[PDB]
Number of protein chains: 2
Amino acid sequence: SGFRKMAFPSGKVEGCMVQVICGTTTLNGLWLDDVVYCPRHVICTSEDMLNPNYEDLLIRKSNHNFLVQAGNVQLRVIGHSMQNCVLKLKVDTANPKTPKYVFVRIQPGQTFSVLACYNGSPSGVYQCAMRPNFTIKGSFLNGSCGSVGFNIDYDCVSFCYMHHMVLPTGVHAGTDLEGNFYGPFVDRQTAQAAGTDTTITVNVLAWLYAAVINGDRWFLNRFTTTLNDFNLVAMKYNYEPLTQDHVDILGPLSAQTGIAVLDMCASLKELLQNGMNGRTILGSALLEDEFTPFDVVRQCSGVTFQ
Amino acid sequence: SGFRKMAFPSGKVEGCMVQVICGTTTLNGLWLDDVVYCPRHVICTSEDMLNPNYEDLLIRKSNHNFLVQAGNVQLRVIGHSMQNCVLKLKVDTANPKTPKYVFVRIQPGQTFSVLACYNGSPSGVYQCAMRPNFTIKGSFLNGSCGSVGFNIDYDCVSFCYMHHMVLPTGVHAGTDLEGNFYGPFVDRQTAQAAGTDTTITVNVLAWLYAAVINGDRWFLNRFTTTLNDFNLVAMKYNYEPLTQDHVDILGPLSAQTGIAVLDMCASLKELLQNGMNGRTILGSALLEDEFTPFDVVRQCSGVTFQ
Ligand SMILES: *C(=N)[C@H](C[C@@H]1CCNC1=O)NC(=O)[C@@H]1[C@@H]2[C@H](CN1C(=O)[C@@H](NC(=O)C(F)(F)F)C(C)(C)C)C2(C)C
Ligand SMILES: *C(=N)[C@H](C[C@@H]1CCNC1=O)NC(=O)[C@@H]1[C@@H]2[C@H](CN1C(=O)[C@@H](NC(=O)C(F)(F)F)C(C)(C)C)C2(C)C
């Protein structure tokens, strides 16, 4: 009963967050085994960030130029290297709370939880999606860089995002844990802008299935459609094409509700053409595209994690 | 930059969740010091829940009728007592991960995070508000009872909610940690219904301040109003009266944005009378009332917790 934007429990990630200080700049780091991962612009001054040469700036720093704070314990940095846009600091102590973990790169349309942190301390948790233009609609303030995005699979934390910057229009950009940016952005304070966004069509349909599961079923019609006919209508409204892979992804929701994917596509097509006529779906006046089909299954079937 | 429904980090609460089994019924429990708190209907069968006599059912059970599972460790129950609608189980081992904590009863309009759990394992976290009709719009499945709501103050976990039931229209009802229900509901499977809900007016204004902070300021007009004039309009739209205490609560947001509370009240009054004219605020087509003024300050100023 009910449906909300639900984040993964964050305790496993909380035990990995540390504060990284380089001179006067401070931000968050991820402590896994004996390595701390953090954005490379921790080594920049405010002036440096306008046009930085990270390799040149890292040259002039030794291990003693970095201070890592984990709770009330300072960790000695005994090595450092740069991998793309993330800095890796080897420390003399391995994190005893290191969970089983993996570094992944997610695709546009997939969701993850964000643990927003400041000065190495967790502050809040929320759910986000990687937009088709490779931004995320996050909530970050100054000092939030180093905050990570993740998904939990039973006992394994899949880290997929580290926060680096906010763009015009207030959207956010970052890297995977190997330091490669999502999208064409660079970690320099210069004018950059994301491309036009798109509505994640498969996520809307998953959200529509969630509405039916919770008894909100006014938008269901008696029609069907073909994948070609639906996609032609969707493109005119800046909706992404629905592929056969997306249909297969939606299979579990079709089986639970007894509504064929193409029948639900007929309902969405009507909603796109005629609007919602002043009605709401799951309490929302706009169609929602930041729930993946697995999010709907997990929330409407109750998968737990240890 | 940006604004989301943000939950508190849940790690402190995750270390307190256990599985409570009584015969065939299973649900979640809260393990603090050497006591486990859980809903009292764990001692019911499916038939019992239709019209239970909890005192009579508890009579016929000893400490050995309860099995508490904390991870891979079973805890021996060495005592049990009933306090209102919560059952308290004394165990032979105190929780070493017991955080500093307090039991509070919240007021309608205040928010809290929910750690949804099943079989004692955390599954997801989301933010909720206590509605004026003393329900919450949660997301719960079968076996979710014992899940708790909480707020974090630095290092202290303030527990304010334990989940017990879902009502018609899909809203949820529960108790404080002393077992007293929020609202007139009872833990019996019989037809019950919540009163008419109301829009938390002070929370809407706080959310409007969050919009201005994030540059979304089309709804600001050049007018002011009196508290009496605004409240008269608000009542016709099922909005709660705005008191002087609510105005004082809003003070920090007025100081940060430089917009007087009554000037923002003039904007809300116009929105209520004329609608939104097809526009959105913070990406929403409806006014949002589940952010308290402190939530806005915390998210737009970045308070952390250890
Ligand atoms: C990390 N601690 C911050 C988080 C920012 C700060 C406010 N909201 C956020 O998400 N990251 C930065 O300050 C990054 C970083 C330099 C500058 N920066 C920016 O986000 C800037 N944005 C851009 O330059 C633009 F236009 F490309 F988006 C800023 C103007 C300061 C908001 C580096 C190294 C890119
Ligand atoms: C705790 N594990 C469950 C959580 C429920 C189950 C589905 N969604 C939820 O939130 N709590 C219950 O099953 C409680 C509990 C008996 C029955 N119950 C209900 O929520 C029932 N609701 C009502 O009887 C009514 F109308 F008052 F809301 C049910 C019809 C089973 C949904 C007790 C002891 C009240």
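Residue numbering for chain A follows Swiss-Prot, covering 3264-3569 in order.
Note that Cβ sites are derived from N, Cα and C of the backbone, with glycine treated the same way.
What Swiss-Prot records for A:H3304, A:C3408 is active site, for 3CL-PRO activity, and it gives experimental evidence as the kind of evidence. According to Swiss-Prot, the natural variant A:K3353 to R carries this note: In strain: Beta/B.1.351. In Swiss-Prot, a published natural variant is listed as A:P3395 to H, annotated In strain: Omicron/BA.1, Omicron/BA.2, Omicron/BA.2.12.1, Omicron/BA.2.75, Omicron/BA.4, Omicron/BA.5, Omicron/BQ.1.1, Omicron/XBB.1.5, Omicron/EG.5.1. Quoted from Swiss-Prot, the note on natural variant A:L3468 to V is: In strain: Zeta/P.2.
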- Message: Out of A:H3304, A:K3353, which of these recorded positions shows the lowest number of other CB atoms within 10 Å of its CB?
- Response: A:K3353
- Note on the structure: argmin Cα dist to A:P3395 (variant position) over the recorded positions A:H3304, A:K3353, A:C3408, A:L3468 returns A:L3468
- Starting from each candidate's C-beta and looking 10 angstroms out, tell me which of the recorded positions A:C3408, A:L3468 has the most other C-beta atoms. A:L3468
- Cα proximity to A:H3304 (active site, for 3CL-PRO activity), best match among recorded positions A:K3353, A:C3408, A:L3468: A:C3408
- Among A:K3353, A:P3395, A:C3408, A:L3468, which recorded positions lie by ligand 1, judged by Cβ under 6 Å to any atom? A:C3408
- Three states by DSSP: which one describes A:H3304 (active site, for 3CL-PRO activity)? helix
- Item | Packing count at A:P3395 (variant position) (other Cβ atoms within 10 Å of its Cβ) | 19
- Item | A:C3408 (active site, for 3CL-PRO activity) in three-state DSSP notation | coil
